[PDB]
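**Student:** The structure follows.
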Amino acid sequence: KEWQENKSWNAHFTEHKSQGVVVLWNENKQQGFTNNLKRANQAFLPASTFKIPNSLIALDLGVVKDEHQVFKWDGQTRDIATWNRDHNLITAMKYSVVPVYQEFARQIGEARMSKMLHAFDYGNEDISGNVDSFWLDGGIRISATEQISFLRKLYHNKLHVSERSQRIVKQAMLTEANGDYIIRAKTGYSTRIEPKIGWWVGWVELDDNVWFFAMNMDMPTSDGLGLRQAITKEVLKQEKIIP
Amino acid sequence: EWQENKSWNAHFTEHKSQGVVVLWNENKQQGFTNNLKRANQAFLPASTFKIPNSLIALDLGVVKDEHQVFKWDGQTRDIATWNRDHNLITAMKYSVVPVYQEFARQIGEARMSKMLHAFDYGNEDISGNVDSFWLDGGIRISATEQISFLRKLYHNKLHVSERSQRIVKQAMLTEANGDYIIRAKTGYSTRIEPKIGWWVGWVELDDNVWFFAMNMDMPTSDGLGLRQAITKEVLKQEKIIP
Ligand SMILES: *C(=O)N1C[C@H](NOS(=O)(=O)O)CC[C@H]1C(N)=O
Ligand SMILES: *C(=O)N1C[C@H](NOS(=O)(=O)O)CC[C@H]1C(N)=O
Ligand SMILES: [Cl-]
Ligand SMILES: [Cl-]
Ligand SMILES: [Cl-]
Ligand SMILES: [Cl-]
């Protein structure tokens, strides 16, 4: 059976006084699992998880030459200290540097952004709003299941951009690696339209399988942001995917 | 420029051990070592040779990509992890010699010799069995020459495709967290004296990369854990990793 509900995972949200969904996909078995089939299919603003398609499009169009090209700080002091400094693609992804990605989106422009999101079958494919903010307060929406379908295409180099573009973005997604697993992922935090939600989307590479994941959770304040990873890892540990 | 830091000898002494750690600061273009003579001593690369071997195999099409499966030949060997199917990523991780011996046989002596010349790799001498020269043949490379080769790989400057270089750097991934990424390969030269352990690679930080190459005397497999442990003690002392 393709999609299966595991209500036992709700204990991981309950135990943190949280509400959300975790979706897993077993690539070898071509089967998916979720605590909440309805919420797995509800669409939300992608917020910073949009850095994955934005990175791909920027590299494929040559807006970003490679993962070492330096994007100079514009000398405007912002809220997040790690943003007030020079970045390359690796560090801009790591510190989720919005102003770097805003400039990419402006250089890409509305016409190319729209065509590439259709080509990617990415969420509702709707870029209505400002070209440098639609993933934060515009028309674009994506579900946890639609994140999985996009990431599977990236993993297999099946997106309609160069293999090189896809390999570079997967490098930039690297989050954790040890002798047991590799996680390639991207966090997000949608705050401008209700409900406020946190995301964590990506995959776990094991020796002989890959488990795709997409989670979102209600995030009324920034206090709970560490639960995006903590809850996903509690589910991965339950299912014996990581130790 | 090069500098000797004898204080790192303490990390070797404490584990009753002899060897060398070489570090290269890419931003400053400066090298550091506990032993300048040993930094330039050339040894058999043993399993560290999997780095150039993978590059050549990918560039020639002997390996199509990092997913291609190399089926176990059915010969039961001493290392349990070798007695199973592998791809490039797991073959590097478990250092599966028989997979790399088959690559070498398909590359062949002529293309292997030419490619090591193009890479400026060590003494560029493949004398011996085409499928064992890096374990018991004539090839020799120093810790400083390992760093030279790795800097070219890091910058995509080796004369193979960018794609081959990106795949091998993916396969080298050893560790990553919010502080650092290590891309590296271990080795153990067991067949020709002196028996030594290797660890070569680099640490990626937000705004610098530190290349490293270490080797140490390894009279038995009991001290293999020290290859990483002594290197990490030097990286901590130098405030490169927490
Ligand atoms: C992305 O969702 N954003 C940028 C930055 N990212 O941190 S996250 O990756 O930990 O979610 C701050 C939150 C958010 C934004 N406010 O634009
Ligand atoms: C490579 O040097 N070798 C293959 C294998 N890997 O050990 S490693 O951890 O040093 O990579 C065993 C040692 C050695 C060999 N015996 O050929
Ligand atoms: Cl963003
Ligand atoms: Cl990687
Ligand atoms: Cl080998
Ligand atoms: Cl490439």
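Residue numbering for chain A follows Swiss-Prot, covering 23-265 in order.
Even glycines carry a Cβ here, placed using N, Cα and C.
According to Swiss-Prot, the protein carries these features:
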| type | residues | note |
| --- | --- | --- |
| MUTAGEN | A:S70 to A | Does not alter thermal stability |
| MUTAGEN | A:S70 to G | Increases thermal stability. Abolishes hydrolysis of cephalothin and decreases catalytic efficiency about 60-fold with respect to ampicillin |
| ACT_SITE | A:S70 | active site, acyl-ester intermediate |
| BINDING | A:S70, A:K73, A:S118, A:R250 | beta-lactam binding site |
| MUTAGEN | A:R189 to A | No significant effect on catalytic efficiency with respect to ampicillin. Very little reduction in dimerization at neutral pH. Predominantly monomer at neutral pH; when associated with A-206. Slightly decreases thermal stability. Significantly decreases thermal stability; when associated with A-206 |
**Student:** What residue among the recorded positions A:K73, A:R189, A:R250 has the most other CB atoms lying within 10 A of its CB?
**Tutor:** A:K73
**Student:** Far apart in sequence but close in space: which same-chain residues, 6 or more away, have a Cβ under 8 Å from A:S70 (mutagenesis position)?
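**Tutor:** A:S118, A:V120, A:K208, A:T209, A:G210, A:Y211, A:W221 - these are the non-local Cβ neighbours of A:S70 (mutagenesis position), listed in sequence order.
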**Student:** Recorded positions A:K73, A:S118, A:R189: which sit with Cβ under 8 Å of a chain B Cβ?
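**Tutor:** Cβ contacts with B, in sequence order: A:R189.
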**Student:** Kindly assign A:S118 (beta-lactam binding site) to one of the three DSSP-derived states: helix, strand or coil.
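**Tutor:** The three-state answer is coil.
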**Student:** Centre the Cβ atoms of A:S70, A:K73, A:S118, A:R250, go out 8 Å, and tell me which other residues of that chain have a Cβ in range of the beta-lactam site.
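**Tutor:** Not counting the recorded site residues, we get A:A69, A:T71, A:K208, A:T209, A:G210, A:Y211, A:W221.
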**Student:** Using DSSP, would you call A:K73 (beta-lactam binding site) helix, strand or coil?
**Tutor:** helix
**Student:** Given A:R189 (mutagenesis position) and A:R250 (beta-lactam binding site), what distance in Å do their CA atoms have, once rounded to a whole number?
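**Tutor:** Each residue's Cα considered, A:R189 (mutagenesis position) and A:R250 (beta-lactam binding site) end up 25 Å apart.
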**Student:** Does any of A:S70, A:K73, A:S118, A:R189, A:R250 have a Cβ within less than 6 Å of an atom of ligand 5? These are the recorded positions; tell me which, or none.
**Tutor:** none
**Student:** For A:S118 (beta-lactam binding site), list the number of other Cβ atoms lying within 10 Å of its Cβ atom.
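**Tutor:** Summing over all protein chains shown, A:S118 (beta-lactam binding site) has 19 other Cβ atoms within 10 Å.
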**Student:** Ligand 1: which of the recorded positions A:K73, A:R189, A:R250 have a Cβ closer than 6 angstroms to it?
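**Tutor:** Within range of ligand 1: none.
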**Student:** Just checking: which of the recorded positions A:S70, A:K73, A:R189, A:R250 have a C-beta under 6 Å from ligand 3?
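**Tutor:** Only A:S70, A:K73 qualify.
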**Student:** Please state whether DSSP places A:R250 (beta-lactam binding site) in a helix, a strand or coil.
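**Tutor:** Going by the DSSP assignment, A:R250 (beta-lactam binding site) falls within a helical segment, counted as helix.
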**Student:** Please state how far apart, in Å and to a whole number, the two most distant Cα atoms are among A:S70, A:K73, A:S118, A:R250, the recorded beta-lactam-binding residues.
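**Tutor:** Farthest-apart Cα atoms in A:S70, A:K73, A:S118, A:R250 are separated by 17 Å.
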**Student:** Reduce the DSSP letter at A:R189 (mutagenesis position) to three states and note it down.
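**Tutor:** Its secondary structure by DSSP: helix.
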